[PDB]
Amino acid sequence: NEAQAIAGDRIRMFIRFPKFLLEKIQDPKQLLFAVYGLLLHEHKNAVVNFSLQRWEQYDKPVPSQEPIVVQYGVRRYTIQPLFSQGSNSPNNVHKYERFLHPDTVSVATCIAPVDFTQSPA
Amino acid sequence: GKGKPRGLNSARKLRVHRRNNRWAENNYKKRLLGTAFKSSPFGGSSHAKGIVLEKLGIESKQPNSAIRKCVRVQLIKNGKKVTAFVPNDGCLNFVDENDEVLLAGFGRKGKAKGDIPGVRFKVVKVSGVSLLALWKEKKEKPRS
Amino acid sequence: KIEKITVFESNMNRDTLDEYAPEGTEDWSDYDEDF
RNA sequence: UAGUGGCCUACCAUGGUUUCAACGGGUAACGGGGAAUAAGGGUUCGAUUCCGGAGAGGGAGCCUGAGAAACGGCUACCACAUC
């Protein structure tokens, strides 16, 4: 509903740009960088609970109380999750399962600073 | 006299007689009024593809005892909302909503295989790729 | 200021520049289970 | 008119069709051999290589010509839509 500034066009905006974070923001005619957008309350953050499968032909397990760099989408955060069984849960009540299962679905539980559009993690 | 005229001028009656008794047959009246065209959301087709609306809420018209991983779908040739079904059931992980299927009946134009209202259409091919070489662990079996 | 080369500011009705919710410290007072 | 003819036109007559179904309505209706049939009859389909009809997006209209109400011909309207 609250979509006002028109996409499709070209735009010249005065984006306030801090002097702190001026190491790796470059001018890509030959290099690779991109820039994204935010929301109102995406400025706030929340607590997430992922669904994870094991990667295919990736047999060896990982203990699941350990910092894994989570992407849900593309961007990277070394989040400290809590995997729990990804069964069909009627009551939506989970476990503090410590570690992983080598085949089935896992449900992470962690705090992440949230990008709310259901991506393949 | 067996309740009928017989005499060899009476055919005037008879082809008007059966003409008014074909309507007591069922598929005759179903057919010659275009009821398959004014209804039956395939519209006389054999398949239809459409986006999955969402996960489905189970309303018991008996009996298959679980949340049957079924998919509310709405077609794109018509846009008429039907509850659907996947066989080889489970694996609720591998497509989002608003995503493609290919629908086909159960064998009676469905109407009954589990406790779900109006579930009569097996999904054949999600997003153009099949299910039978996708339950075969080549590819992966979708979600709602 | 959002413009085209129509001026749209970064107006007042916004979440100020927090990351966790600033009402969250006060939300550590809903003593739901004092177990 | 190439010609019969209410095809018109001018005066006349009051007729004509029909429960032996007029008229009106619907057709996911282009009509004829084909198909699935297979005891026989019945049933349903026929856009489709052949015959006949129709149209060149929809209606008009006219030229040239033995022949066209022609559209890889033309004029106009209507719907589009290029530099």
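Following Swiss-Prot, chain B residues are numbered 2-145, in order.
The deposited model was determined using electron microscopy, 3.8 Å.
Cβ coordinates come from backbone N, Cα and C, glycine included.
B:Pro64 (mutagenesis position): 9 other CB atoms within 10 A of its CB, across all protein chains. In three-state terms derived from DSSP, B:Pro64 (mutagenesis position) belongs to neither a helical nor a strand segment and is classed as coil. B:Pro64 to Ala appears in Swiss-Prot as a mutagenesis experiment; the accompanying note says: Lethal mutation.
Mutagenesis annotation in Swiss-Prot: B:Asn65 to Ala, described as Lethal mutation; the structure shown retains the original residue. Non-local contacts of B:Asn65 (mutagenesis position) by the CB criterion (under 8 A, 6+ apart in sequence, same chain) comprise B:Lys114, B:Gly115, B:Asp116, B:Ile117.
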